[PDB]
Amino acid sequence: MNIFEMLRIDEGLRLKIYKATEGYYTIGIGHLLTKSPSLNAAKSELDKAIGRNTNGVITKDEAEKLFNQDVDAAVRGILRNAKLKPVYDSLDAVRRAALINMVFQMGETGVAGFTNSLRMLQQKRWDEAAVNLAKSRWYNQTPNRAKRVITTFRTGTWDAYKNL
Ligand SMILES: [Cl-]
Ligand SMILES: [Cl-]
């Protein structure tokens, strides 16, 4: 298992524009297009991102290229974030992947605000951070996904994903 396979399980794959769970336009593998209620806005963003007139539809290859860019961007955002970097640097390979997932999903800013949980992770207080992370809108809105990530952090293994 790796970060790509992991996020691919969590986000899924959709070749047409769709509304993600917060009602925002998305496509591919969790690629947020716009927060804006306009389909036009989303289509526009889509064509800009792909480099062509898409008519809200992309190919698999195109999905993946966006995915690759997004993973890369998530890792780089963590490495430049003064609050995330030190946490990331203290973790083992599996748990770094769980931090990348959250960043991918909620952005650098959202994650850096989990002040208390970050500190517990940094301190390797697995069980306590897992409980702290659960006390969030994040967990209440997307519980099954949040639970897979939380377990990852808690156990440091990919058990939450083997079967999926
Ligand atoms: Cl883009
Ligand atoms: Cl969920």
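So this one's X-ray crystallography, 2.0 Å, going by the header.
Note that Cβ sites are derived from N, Cα and C of the backbone, with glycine treated the same way.
Here Swiss-Prot describes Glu11 to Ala, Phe, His, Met or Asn as a published mutagenesis experiment; the accompanying note says: Complete loss of enzymatic activity. The active site, proton donor/acceptor annotation in Swiss-Prot covers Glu11 and rests on experimental evidence. According to Swiss-Prot, the experimentally introduced change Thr26 to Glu is described as follows: Complete loss of activity at neutral pH; covalently bound substrate. For the mutagenesis of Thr26 to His, Swiss-Prot gives this note: Facilitates transglycosylation more effectively than hydrolysis; covalently bound substrate. The structure shown keeps the original residue. The note that Swiss-Prot attaches to the published mutagenesis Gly30 to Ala is: Almost complete loss of enzymatic activity. What Swiss-Prot records for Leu32, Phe104, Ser117, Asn132 is substrate binding site. One mutagenesis experiment named in Swiss-Prot is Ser117 to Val, and its note says 50-fold decrease in enzymatic activity. Where Swiss-Prot documents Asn132 to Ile as a mutagenesis experiment, the accompanying text is: 5-fold decrease in enzymatic activity.
Where Swiss-Prot records a feature, it is marked here on the structure.
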| residue | record | DSSP (3 states) |
| --- | --- | --- |
| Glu11 | mutagenesis position | helix |
| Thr26 | mutagenesis position | strand |
| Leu32 | substrate binding site | strand |
| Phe104 | substrate binding site | helix |
| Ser117 | mutagenesis position | helix |
| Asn132 | mutagenesis position | helix |
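Taking every protein chain shown into account, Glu11, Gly30, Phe104, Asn132 are the recorded positions, and of these the Cβ with the most other Cβ atoms within 10 Å belongs to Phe104. Considering only the mutagenesis positions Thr26, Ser117, the Cβ with the fewest other Cβ atoms within 10 Å is that of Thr26.
The recorded positions recorded for this entry are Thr26, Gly30, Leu32, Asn132, and the Cα of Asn132 lies nearest to that of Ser117 (mutagenesis position).
Reported as a whole number, the C-alpha separation between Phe104 (substrate binding site) and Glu11 (mutagenesis position) equals 10 Å. For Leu32 (substrate binding site), the same-chain residues that are 6 or more apart in sequence and have a Cβ closer than 8 Å to its Cβ are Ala20, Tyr24, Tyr25, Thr26. In this structure, the C-alpha atom of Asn132 (mutagenesis position) lies 25 angstrom from that of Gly30 (mutagenesis position). Taking the Cα atom of each, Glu11 (mutagenesis position) and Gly30 (mutagenesis position) are about 5 angstrom apart.
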